[PDB]
Amino acid sequence: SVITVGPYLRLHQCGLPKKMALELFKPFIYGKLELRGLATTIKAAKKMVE
Amino acid sequence: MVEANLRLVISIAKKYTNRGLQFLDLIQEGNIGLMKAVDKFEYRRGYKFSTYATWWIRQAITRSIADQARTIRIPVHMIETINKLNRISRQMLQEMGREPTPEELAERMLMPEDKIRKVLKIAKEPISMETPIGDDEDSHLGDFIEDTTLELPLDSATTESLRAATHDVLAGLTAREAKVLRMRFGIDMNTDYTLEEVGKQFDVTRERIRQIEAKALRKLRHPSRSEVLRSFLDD
Amino acid sequence: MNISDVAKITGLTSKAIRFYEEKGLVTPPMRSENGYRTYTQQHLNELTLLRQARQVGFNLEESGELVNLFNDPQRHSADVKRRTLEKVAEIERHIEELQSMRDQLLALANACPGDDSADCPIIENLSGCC
DNA sequence: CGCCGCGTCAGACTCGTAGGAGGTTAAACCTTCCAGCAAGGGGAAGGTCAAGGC
DNA sequence: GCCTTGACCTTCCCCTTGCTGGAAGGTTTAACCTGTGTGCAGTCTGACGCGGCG
Ligand SMILES: [Cu+2]
């Protein structure tokens with residue numbers, strides 16, 4: 001991505017646009033949906049995710 | 001006699017090294033040309049040997065151009081079709097000032113459309129995996145290719161999950177039906193048995209075997225257990 | 001002989017001759033080493049016999065039997081003519097029943113008004129309804 | 001021996017931009033293999049329509 | 001739930017006229033004609049080897 005400034009940050013933190021992370025932590029989430037019984041499977045999980 | 005006439009041979013090969021393949025191989029087929037021309041020769045006719053030889057040589061090379069010169073094999077018949085096609089095309093270009101139409105040269109050649117179609121579909125040659133598609137040597141065409149062959153890890157895990165849910169359900173149905181259906185559909189082994197063979201393993205029945213299949217369907221139909229596959233409904 | 005010259009002499013084509021040889025309907029012509037079917041005056045007249053046999057009406061089988069007749073110089077003109085006459089009879093039956101059919105068609109069609117109608121009486125005579 | 005010349009090898013990183021070719025060189029005579037048509041007809045092998053006996 | 005039990009269907013291969021068309025694959029013609037090239041490639045260049053050559 002492009003970068004800009006967080007002039008309030010606690011430097012060990014970083015800025016981040018969400019949707020990037022939404023792709024990037026995806027199968028994690030799939031497993032966790034299956035774990036919580038919400039979406040017991042993967043296309044169920046994916047449909048909820050979309 | 002081999003060493004008599006080599007210079008006509010190279011003359012013709014360079015007259016036809018209008019860029020089909022390459023110099024030397026052509027020249028060498030011409031040398032075989034000259035061999036068989038001499039190896040059978042009729043002297044009684046009283047002409048010059050060389051012309052007899054000449055057209056024999058022409059045929060040898062004008063074959064070997066067309067057999068090879070493509071990693072795809074297109075035997076000769078299609079080749080001369082393409083040749084005469086273009087021999088007509090040049091004159092259509094003049095007397096039209098414009099490119100041809102399939103129907104028009106089909107009429108002039110008196111032969112039908114779909115041949116022309118599949119010809120022009122087939123007439124063209126391959127384009128070199130590492131061509132420079134970039135502006136500069138940015139990256140060649142290789143990057144722009146997909147491995148559209150193997151798997152999806154998503155669908156792989158999904159299929160594992162299908163299997164897990166399915167045998168979990170098979171535990172929930174009759175040992176007889178579940179086992180006999182694992183083998184009747186070939187699950188849990190390599191090969192797929194059929195109606196009578198599964199029978200005469202088990203016992204002679206045929207139609208109550210069918211009705212055992214319908215039984216297991218009723219046991220499975222059961223809108224409480226579908227939900228492990230009611231999403232695989234959509235699989 | 002030259003196979004095209006032979007097929008034009010008998011009017012047929014080469015695959016016709018080959019079909020007949022496949023059906024064992026003549027003397028076997030040899031090949032040459034290059035593979036040219038060595039026909040003959042024997043095959044000339046066998047093929048002309050087998051040619052007019054079916055134009056007359058003798059099928060692949062009975063015309064093969066006619067070339068058997070020719071290749072049999074022991075042949076008996078009687079059985080030849082008896083089969084000629086059995087053929088006459090079969091053609092007669094064919095003629096008679098084809099004309100019975102014709103007569104039925106004509107009774108259908110002249111019975112039709114041809115009044116460009118949904119009321120086509122022919123078809124409803126043909127169809128088992130109503 | 002101490003030049004003179006020739007000959008090989010090297011020549012930052014990451015993103016994306018566009019889809020892309022072209023001109024020409026026998027004809028006849030033969031060979032073998034199969035697709036396909038009417039107009040359907042036999043026939044194998046799974047089935048599948050009812051129906052019984054405990 | 002063990003058995004057929006009879007009798008019906010659907011599919012799939014294979015067969016019976018008289019050929020026909022297609023595809024792939026072969027072999028010979030007597031007037032002749034005798035050493036390319038054909039567009040490069042614009043010379044990058046400093047360090048370093050080594051061949052010949054004094
Ligand atoms: Cu009518």
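Quick check of the header: electron microscopy, 4.1 Å.
Backbone N, Cα and C define each Cβ position, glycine as well.
Listed in Swiss-Prot:
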BINDING   C:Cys112, C:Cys120  Cu(+) binding site
DOMAIN    C:1-69  domain 'HTH merR-type'
MUTAGEN   C:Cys112 to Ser  Loss of sensitivity to copper
MUTAGEN   C:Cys120 to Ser  Loss of sensitivity to copper
MUTAGEN   C:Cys129 to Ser  No effect on response to copper
MUTAGEN   C:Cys130 to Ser  No effect on response to copper
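Shown here: features listed in Swiss-Prot, placed on the structure.
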{"residue": "C:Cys112", "record": "mutagenesis position", "DSSP class": "coil"}
{"residue": "C:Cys120", "record": "mutagenesis position", "DSSP class": "coil"}
{"residue": "C:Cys129", "record": "mutagenesis position", "DSSP class": "coil"}
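Cα to Cα, C:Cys112 (mutagenesis position) and C:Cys120 (mutagenesis position) are separated by 7 Å. Selection of the mutagenesis positions C:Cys120, C:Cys129, C:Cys130 by a Cβ distance under 6 Å from ligand 1 yields, in sequence order, C:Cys120. Counting only same-chain residues at least 6 apart in sequence, those with a Cβ under 8 Å from the Cβ of C:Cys130 (mutagenesis position) are C:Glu124.
C:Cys129 (mutagenesis position) sits 14 Å from C:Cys120 (mutagenesis position), taking the CA atoms of both as reference points. A 10 Å cutoff on Cβ-Cβ distances gives C:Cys120 (mutagenesis position) a total of 14 other Cβ atoms nearby, all chains included. Here the mutagenesis positions are C:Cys112, C:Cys129; the one with the fewest Cβ atoms within 10 Å of its Cβ is C:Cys129.
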